[PDB]
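Reviewing the structure listed below.
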Amino acid sequence: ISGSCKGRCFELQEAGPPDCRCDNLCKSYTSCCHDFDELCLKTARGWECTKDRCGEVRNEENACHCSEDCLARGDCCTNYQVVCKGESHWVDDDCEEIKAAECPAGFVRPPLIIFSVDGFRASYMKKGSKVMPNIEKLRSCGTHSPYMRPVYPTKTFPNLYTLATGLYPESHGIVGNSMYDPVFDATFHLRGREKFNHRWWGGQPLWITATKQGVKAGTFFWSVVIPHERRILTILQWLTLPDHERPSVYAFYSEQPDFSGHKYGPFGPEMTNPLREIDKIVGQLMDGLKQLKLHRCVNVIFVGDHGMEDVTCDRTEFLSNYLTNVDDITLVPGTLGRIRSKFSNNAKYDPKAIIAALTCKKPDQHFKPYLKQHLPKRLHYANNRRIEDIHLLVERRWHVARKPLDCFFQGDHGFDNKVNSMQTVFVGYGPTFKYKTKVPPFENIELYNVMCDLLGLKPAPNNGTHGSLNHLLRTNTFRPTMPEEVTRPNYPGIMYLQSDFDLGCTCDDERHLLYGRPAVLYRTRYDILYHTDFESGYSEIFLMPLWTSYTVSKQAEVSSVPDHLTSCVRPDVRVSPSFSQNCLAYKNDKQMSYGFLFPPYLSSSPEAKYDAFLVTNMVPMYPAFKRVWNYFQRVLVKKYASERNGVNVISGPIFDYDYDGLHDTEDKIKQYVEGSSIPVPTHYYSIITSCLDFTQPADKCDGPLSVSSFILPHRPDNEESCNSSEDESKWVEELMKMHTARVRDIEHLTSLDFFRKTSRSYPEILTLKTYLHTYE
Ligand SMILES: Cc1c(Sc2cccc(C(=O)O)c2F)c2ccc(Cl)c(F)c2n1CC(=O)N1CC2(CC2)c2ccccc21
Ligand SMILES: *[C@@H]1O[C@H](CO)[C@@H](O[C@@H]2O[C@H](CO)[C@@H](O)[C@H](O)[C@H]2NC(C)=O)[C@H](O)[C@H]1NC(C)=O
Ligand SMILES: CCCCCCCCCCCCCC(=O)OC[C@@H](O)COP(=O)(O)O
Ligand SMILES: [Ca+2]
Ligand SMILES: [Cl-]
Ligand code: NA
Ligand code: NA
Ligand SMILES: [Zn+2]
Ligand SMILES: [Zn+2]
């Protein structure tokens, strides 16, 4: 009946005016029928059958029931069979492998329940069975990782919506817990109504993907005011619905342990209770499912949004100690900083000046300013109009605020997503996940694809790498295919004499490709060039290599370049003068110098060293960046070879002038070496590969591979590195670590595909390419 929730509690629709609502989200729109509390939120006698209620006469006021008709009526407390029928709690039962789903007739697929926990730090799982026994049984009997990496910013809204969509925040649009959109001229806040406007929420979240493909997602979101125990009872009742109504996916959200973590810090002794209380809810779910005989039917994901760090009031940096004018800016503060102009019509606003005022001003200053395009590419945090041009990455354990006038809290989060304290949890338990299986850490951007696979859905386009988590599942409906090469290489031979060239250059005169050539995944023209010490894929369009590959053995020697050869550049008789760089361009560019992708310092002989001076191995480099690049090539590469028992290196340029994380078409390139068609890269990458079993040398490795990579910003100064006035051994490797990257990041930024001929399974190589070497 319209106007009442009788017979309608938690109906799977949102009734519109003139009717009122009886669904799980009605409270959040202040729209519930007058009798919703009375009928749908019963609380009498709490959530647990006790021995004195067994054989009770049913009382309709009770939150849940313990009577002999309750299973037929669909309303037992989750512990009814345990207390009254001699059954065991789920947690007390032995792990038993689930070799196939055991679902009731009419279940077309295993249901999926996503149990999300706010601020659940990875290391809380160490507390184990004494504190969280149900969760520990899911973890030990199911599939788990040591941690899961959140997205940046490591806050709730960006992370939950990444879980929902498979997208980086810059793509889904929820780039913070608070944001300003200049086109809407509106502000999104944690507290308030503006966030409920769907206009903010981009991409295609799981519930929509499901509905579009005819999979029932029901009423996906709960009003958070509804107690957890009622949500669990409701999910279980929904799972008893007829085939034509019953949803196939459910979500639960707990605001704990985040709520307490803010008050008490990540390891306050007060944190124990909230973790026990979460475990009690997990136990109710699992007992409830066993009661319905669905405990070997439903896939359960237990997942956090981010971790929690020790952060106090007194550890706050104030912009007023740096800026000569704090009144003309608006700051989004806290564990990150975003700065824009306070007023719209402010011609005086100068982001570059503000950045300079914030750069390396105090020793051990606890934040670093960036223009968004200069942030580490691994953060993927730039390509959205809601991201302010000025960003502050704040040091773990610190806050930033505008003025002192701006302790009540002991924990916070939001920091760089490679910070260990920000890591969170993943457990997958059920028929589709593996049994008692540990998997390596992975990123939360990958989970949307997994949830799609679990539900038989085709994922919308997203930033996960589909196939990269196939090792979490007992059975895989998705078989990834290697992308086809788009441009086939040319293989030029000797076509010229040195005297055919007038480049203004002067000179006073497969082992190196271990995992197959990269594939070029865009339309272009390029040459494979072979040399004694290195191989390259030379672009005739960009006039430089797209990639340069070389193997350095553990015993390789580093040599210097003789004085008489420091400016040696040689024409390449395989490549037309028309598709070559020239040395006059560099001489005429007061700001630009050059470096080499294969370093002369690692030549195998003084005769082979002449290959390293080829014009086809040169790339444009600011002198400030050459400090970085020379140290990497002359010092670090050999160090890594010694540590890793040889390394294979692939290095190259990246062009991303519009900071979308994608390889630029030529029209986007904004800078060239003066008076030339030689484009200036925005970054230089390297992918460094060796044998995971370091007792085998990198070029004779029988097993899995070990990889680490970076994307270095190609900057005309070293203002980013506050200790750059010192020797490179004090600061270069620190810069490299900050700019660590996944191979997949480089693939997007270059339209290349790597690791195509390793003789390992492709899903394993996908995992390898999504690996991030964090340095913690
Ligand atoms: C508005 C919203 C919230 S905050 C929120 C949600 C529920 C209850 C409460 C509460 O105070 O009781 C609350 F504060 C939220 C949180 C996590 C995720 Cl992951 C979302 F996505 C959220 N959203 C969008 C949200 O619900 N869409 C976006 C969209 C794509 C357009 C869509 C379509 C259909 C149904 C829903 C949705
Ligand atoms: C992250 O994935 C999304 C979705 O595939 C990519 O965003 C799309 O980019 C294309 C190509 O420019 C646009 O035409 C689409 O409109 C975009 N979709 C969305 C939802 O934004 C994005 O490029 C990916 N990011 C990276 C770094 O690979
Ligand atoms: C497919 C996976 C979907 C993901 C789960 C869907 C359920 C999510 C419901 C979340 C409601 C959020 C309510 C809220 O507003 O709390 C935020 C606080 O914490 C404060 O933020 P923070 O932890 O400091 O970042
Ligand atoms: Ca680009
Ligand atoms: Cl934010
Ligand atoms: Na120059
Ligand atoms: Na510096
Ligand atoms: Zn959170
Ligand atoms: Zn929080």
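Shown for chain A, in order and in Swiss-Prot numbering: 55-460, 469-571, 594-860.
Cβ from N, Cα, C; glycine included.
Copied over from Swiss-Prot:
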type    : residues               : note
DOMAIN  : 55-98                  : domain 'SMB 1'
MUTAGEN : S170 to E              : Reduces lysophospholipase activity by about 70%
MUTAGEN : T210 to A              : Loss of lysophospholipase activity and ability to hydrolyze sphingosylphosphorylcholine
BINDING : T210, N231, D312, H475 : 1-tetradecanoyl-sn-glycerol 3-phosphate binding site
BINDING : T210, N231, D312, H475 : 1-(9Z-octadecenoyl)-sn-glycero-3-phosphate binding site
MUTAGEN : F211 to Y              : Reduces lysophospholipase activity by about 70%
MUTAGEN : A218 to V              : Reduces lysophospholipase activity by about 50%
MUTAGEN : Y307 to Q              : Reduces lysophospholipase activity by about 70%
BINDING : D312, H316, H475       : Zn(2+) 2 binding site
MUTAGEN : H316 to Q              : Loss of ability to hydrolyze sphingosylphosphorylcholine
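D571 and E594 bracket a stretch of 22 residues that the deposited model omits, and the distance between their Cα atoms is 29 Å. Local packing around the mutagenesis positions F211, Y307 was summarised as the count of other Cβ atoms within 10 Å of each Cβ; on this measure the leading residue is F211. Counting every protein chain shown, the number of other Cβ atoms lying within 10 Å of the Cβ of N231 (1-tetradecanoyl-sn-glycerol 3-phosphate binding site) is 19.
When the Cα positions of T210, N231, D312, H475 are compared pair by pair, the longest gap among these 1-tetradecanoyl-sn-glycerol 3-phosphate-binding residues is 14 Å. Residue with the densest Cβ environment among the mutagenesis positions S170, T210: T210, by other Cβ atoms within 10 Å. Of all the recorded positions listed (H316, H475), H316 has the fewest other CB atoms within 10 A of its CB. Using a 10 Å radius centred on the Cβ of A218 (mutagenesis position) and all shown protein chains, the other Cβ atoms total 24.
Distances between the Cα of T210 (mutagenesis position) and those of the binding-site residues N231, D312, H475 are shortest for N231.
Sequence-distant neighbours of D312 (1-tetradecanoyl-sn-glycerol 3-phosphate binding site) (same chain, 6+ residues apart, CB-CB distance under 8 A): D172, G173, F174, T210, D359, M362. The chain break between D460 and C469 spans 8 missing residues, with the CA atoms of the two ends lying 13 Å apart. For the recorded 1-tetradecanoyl-sn-glycerol 3-phosphate site, residues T210, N231, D312, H475 set the reference point as the centre of their Cβ atoms, and the other residues of that chain within 8 Å of it by Cβ are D172, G173, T208, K209, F211, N213, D359, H360, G476. Using CA atoms as reference points, the mutagenesis positions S170, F211, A218, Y307, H316 were checked against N231 (1-tetradecanoyl-sn-glycerol 3-phosphate binding site), and the closest is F211.
Using the Cβ center of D312, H316, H475 for Zn(2+) 2, the list of other same-chain residues with Cβ within 8 Å runs, in sequence order, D172, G173, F313, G315, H360, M362, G473, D474.
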